[PDB]
Every structure is written in C-alpha cells, then in structure tokens.
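**Q** Here you go, one structure.
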Amino acid sequence: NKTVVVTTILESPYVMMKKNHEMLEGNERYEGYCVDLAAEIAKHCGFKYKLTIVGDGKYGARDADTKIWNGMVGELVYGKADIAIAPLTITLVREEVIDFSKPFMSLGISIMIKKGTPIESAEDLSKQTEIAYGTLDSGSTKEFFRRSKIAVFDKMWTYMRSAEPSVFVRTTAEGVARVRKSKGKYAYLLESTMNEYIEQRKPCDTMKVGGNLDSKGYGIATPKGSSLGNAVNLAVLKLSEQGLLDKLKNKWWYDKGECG
Amino acid sequence: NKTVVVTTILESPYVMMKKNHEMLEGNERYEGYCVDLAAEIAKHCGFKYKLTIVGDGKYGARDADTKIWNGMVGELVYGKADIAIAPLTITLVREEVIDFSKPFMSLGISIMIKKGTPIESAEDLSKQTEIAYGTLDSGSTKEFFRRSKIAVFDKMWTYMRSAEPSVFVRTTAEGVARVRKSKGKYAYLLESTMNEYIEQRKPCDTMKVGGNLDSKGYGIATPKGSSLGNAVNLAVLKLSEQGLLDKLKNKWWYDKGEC
Ligand SMILES: CN(C)C(=O)c1ccc(-n2nc(C(F)(F)F)c3c2CCCC3)cc1
Ligand SMILES: N[C@@H](CCC(=O)O)C(=O)O
Ligand SMILES: N[C@@H](CCC(=O)O)C(=O)O
Ligand SMILES: [Zn+2]
Ligand SMILES: [Zn+2]
C-alpha cells in the first residue's frame, strides 16, 4: 500500500485552487472536475493519493532534438508520477510511450473569438491576415496543425509557425486573455471543452464559433505497463455507465455558468 | 502468418450486402463503413482477413442463467473469431471479457420518432402512455435501461420490461419499420449513429429528437490478451488523427443521404 502520486495541471474547470486555498492543506487545496474525478477513481480502485501540479505547467510534448518528454507525459515517462488525471488528450505519439484509459470526455479543437469578430470558421481564418490566430504550446492542438494535410489547416499552420509576433501561448489562460484584450484581432484555437466553459464565465465576451475541427477524447494516463492501468480503465467505464461523468460535467460547466 | 477471422454484423450503413453480391466472392460481397474500416485496419496492422457475419445476428449479451455469451462478443469469447469490426459498444461488462481499442466513433442513446409525434425528450416518453417505446432486445441500449438508477430512465425501464405486447425488437431494421408503420404510436430508442443514418434515408419520415441519453463509443474488439490488440489500437488512433474516420462517416451517412 503506497500513496499514488497524481500529476495534474491548473486548468479551469478541471483543477483550480479553492478561494481559501492558503488555509488548506494537501488535496483539500484544489477543486474541479478532475479533483472530483480523482476522488472517484481512487475510491473505486482502492488507493490513497496525493495531487501534485505538474512542475513545468505543460501537457506534454517530445523535444525533436533530445527526444525528451516534458509536461505530465514526461512526469509519467520518467517515473515522477504514478498517474495523470487531467484534460490530457489521447494521441498516437503519447499512446506509444504511456497508457491511456478509455476516454472520460469527448472534445474537438474549436475556435474562440471575442464577440463580434467577423469569423465563422477555420476556412474564414485561413483566408485573411487582419485577425491573428494561434494555439497552446506543448499540447495536442499545436501538433494537430503541425501534422494536418487538410488544405485549410495546412494553410493555417504555414501562417502560425512563421507569424511575427508569436501567435502561440504558454497557458490556456494566456490565450483567453489575449482574445479578450485584442479588440477582435486575435482568435484562439483550443479544445471545445475549455472553450465552452469560458463562454459561460464573466465577462461573457467570448464565444465558440463554427464546428469542431476534429473529434477525440481525454483519458487517464499511467506509465507503460503500470499495475494501476487495468483498474483505472474499468473505473472510468463504471463512472461513465453510472452517469457520474455526466453529473460532473453539469456541475462544473453549466451549474457554474454566470452568463445566464 | 494466418488469415484473421473478422466477426461483424449486417447493420446499415456499417455492413451491407452489395447489390451484386451473388456474383462476387469473399470480402468483396460486402460494403459499408465497417467494410472500409476493416480494410484499413488490416492494411495498417499488416494482416490478411476474412469478413464473416455473426451467426445469431446479435451484438453480445451474457445469458443470466447459462452465463453463455451470444453475438459477436460470444464469437470472440469462444474463439470463433479473431476480431470484431462493427458498431459494437464499449461497455464495462464486455471489457471484463474482451478487449476494446480506443473508440472509433462516438454515440449516445437517442429517440427516433415518426415525424409529427408529440415527443421531444425521454422525460416526455416517461410521463405518458399513448405512445409505446422500446429498444433492440439484445444489446447495450437494453442493458442501459435495465441498469439505470436515474429516475426518468428507471421509469422507462419499468414500463418497457412489462409492456405487452413486447416493445423490444430483434433488429434495428425491425425497430425502424415499427416506427414507420405505427402512425406515431411507437418511438424507438437506438444509438444516435443509427438514428442519424435512418434520418437521411427515404422515405424521410423519421427523425431524431431531443439530446442523447448517454455518451459512449464503439471500439474494435479482440479476445482478451490477443496479440492484435496493440496494433489495432495504434491503427485506430492513426486513422482518427489522419481524418479518415471523419471521411468515412461523411461517406456513408451524408454524402449519399436521400433526404
Ligand atoms: C465518456 N465519453 C464522452 C466517451 O466515452 C467517449 C467516446 C469516444 C471518444 N472519442 N475518443 C477518441 C480517441 F480515443 F481518439 F481519443 C476518439 C473518440 C470519437 C472519434 C474518434 C476518436 C471520447 C469519449
Ligand atoms: N488537452 C491538450 C492541451 C490543450 C490543447 O492543446 O489545446 C493536451 O493534452 O495536449
Ligand atoms: N451497439 C449496440 C447495439 C445497438 C443497441 O443496443 O442500440 C451494442 O453493441 O450492443
Ligand atoms: Zn463512485
Ligand atoms: Zn530542444
């Protein structure tokens, strides 16, 4: 019996510091969808756990030169954490080095605009220069554009990779702030889950436009061959079938909506 | 090196007989989304394969008395097939006896009505008596209602399990025909994928109403511990990331929609 080290990331509404966090200790400092999910997974799998925030604040990508993984993925690969419970996208390159449970949430890449921005689609962004657009660094959305052979997305990447000043951001919060402050001149490409959450938070000045660009899932990740992988997978399916995942999504997205 | 036996099911538009199937042979007799997907999975994983239609025409459930698995799940469990490539729902009870890849398609349980039926939600169905409703008699949708602790769905199951004559059907096609012939007095609970497909088929007299009741996925299934599982999983993720799954959905659902 060992305390499971959980790596996660501060990303609303998945993991957030409670208002009164400075007077709280350990796991009690945090709240959110992944905090609730971690508690459920641990209960069903019968383990005790410690939530830790990923040191470098990243999801995980592999450096092309050194081949070293960063982010939550790196924490699993190098044995610094036992499990990642976060909005971590299931991708081919990651599945090669870590294990993922069946998905607990669906999502797709989507477009965030400041309200009133005359953009309705990815096609619309790709055909103009007035409105800058970019993505998060070290995540699956950037890799999507880097790899896409779809004409519109390829054009978009050609623009984004060489754009000056840089259109990429270190955190989702930075991307959102950039939209809010840029008077309609920056659009942000981010996962529909995060986009839909921010759309329902004050100051209610952003919106999701167009359909999703792809369709994928977040999964709970463990190091390759971990003893926990099997149980975690079954727990995710149990929570899905009990309706708990739906309950948590309602709790953290729409029950907490502040744009009416 | 051995030919992989693929179990699948005749379910439109996943697997269908080609119009000229009697003058074709082997895998060439069939067409559809899962036929296209099987060819791709096989190419990427480097195996030869034979498509076979599940003998009993069922998805897979375990008999409460005999504890024997039927349908495509049974074919995997008892060693008759090496892989199932079909609209087979990932469920906990199945994942305990077979392996699933990461999902290749997302779906949820949904409501099919004859156009004009005064029903907009599961809540609506549960409150009234005039319009009967049911599910495929063997499958994950029936098990969803059987197991649900959610009040609306519990109410629906309490009605369905006791309705006479039976509100359950043997095939999706039977459920669809029942909606079409019942003048608005039967609604059919089925997966959103199959609902959305039929919505685009002549005579264009059905529609999907309300939100989905759950959210889940179909996966490619292999017998527990099979050597093929890892490669199949990586192939699904590659095909997802390359846009192929989206292309195949558009091909079989919308590009040739008749409405
Ligand atoms: C809990 N819910 C929402 C789900 O079970 C679910 C079902 C399917 C998916 N995802 N996941 C993936 C992936 F594994 F790639 F992430 C894909 C799908 C649907 C479209 C193809 C690829 C995500 C969640
Ligand atoms: N969920 C993403 C991070 C967010 C994004 O890239 O848009 C990942 O796992 O990399
Ligand atoms: N996809 C379902 C069958 C259809 C249904 O139950 O609605 C299964 O795998 O059992
Ligand atoms: Zn629970
Ligand atoms: Zn480097």
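Heads up, residue numbers simply count up from 1 along the chain you see.
Including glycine, each Cβ sits where the backbone N, Cα and C put it.
Sequence annotations record features per position, and here Swiss-Prot assigns L-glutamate binding site to B:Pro87, B:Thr89, B:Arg94, B:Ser140, B:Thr141, B:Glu191 based on experimental evidence. For the published mutagenesis B:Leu92 to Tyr (Swiss-Prot position 504), Swiss-Prot gives the following note: Promotes dimerization. Strongly reduced desensitization.
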**Q** Hey, how far is B:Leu92 (mutagenesis position) from B:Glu191 (L-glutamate binding site), Cα to Cα, in Å?
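**A** Here the two Cα atoms lie 17 Å apart.
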**Q** Write out, in the order they occur in the sequence, the residues of the chain not among B:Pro87, B:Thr89, B:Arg94, B:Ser140, B:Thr141, B:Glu191 that have a C-beta within 8 Å of the mean position of the C-beta atoms of the recorded L-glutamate site.
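**A** Checked against the 8 Å cutoff, the neighbours are B:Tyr59, B:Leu88, B:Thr91, B:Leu107, B:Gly139, B:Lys216, B:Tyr218.
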**Q** Suppose we call a site close when its Cβ is under 8 Å from a Cβ of chain A; which of the binding-site residues B:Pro87, B:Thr89, B:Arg94, B:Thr141 are close?
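**A** Answer, by Cβ distance to chain A: none.
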**Q** Taking only same-chain residues 6+ apart in sequence, whose CB is under 8 Å from that of B:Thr89 (L-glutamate binding site), what do you get?
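**A** Correct list: B:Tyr59, B:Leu107, B:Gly139, B:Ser140, B:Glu191, B:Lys216, B:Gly217, B:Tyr218.
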**Q** With the L-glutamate site defined by the record as B:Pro87, B:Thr89, B:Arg94, B:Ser140, B:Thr141, B:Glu191, how many Å span the farthest pair of C-alpha atoms?
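**A** Largest pairwise Cα separation, rounded: 18 Å.
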**Q** Check each residue in the chain of B:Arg94 (L-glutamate binding site) that is at least six apart in sequence and keep those whose C-beta is under 8 Å from its C-beta; list them in sequence order.
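**A** Sequence-distant Cβ neighbours: B:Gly60, B:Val73, B:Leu88, B:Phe100, B:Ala221.
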**Q** Have a look around B:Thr141 (L-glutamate binding site) and count the other CB atoms within 10 A of its CB, chains all included.
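**A** Total other Cβ atoms inside 10 Å, all chains included: 25.
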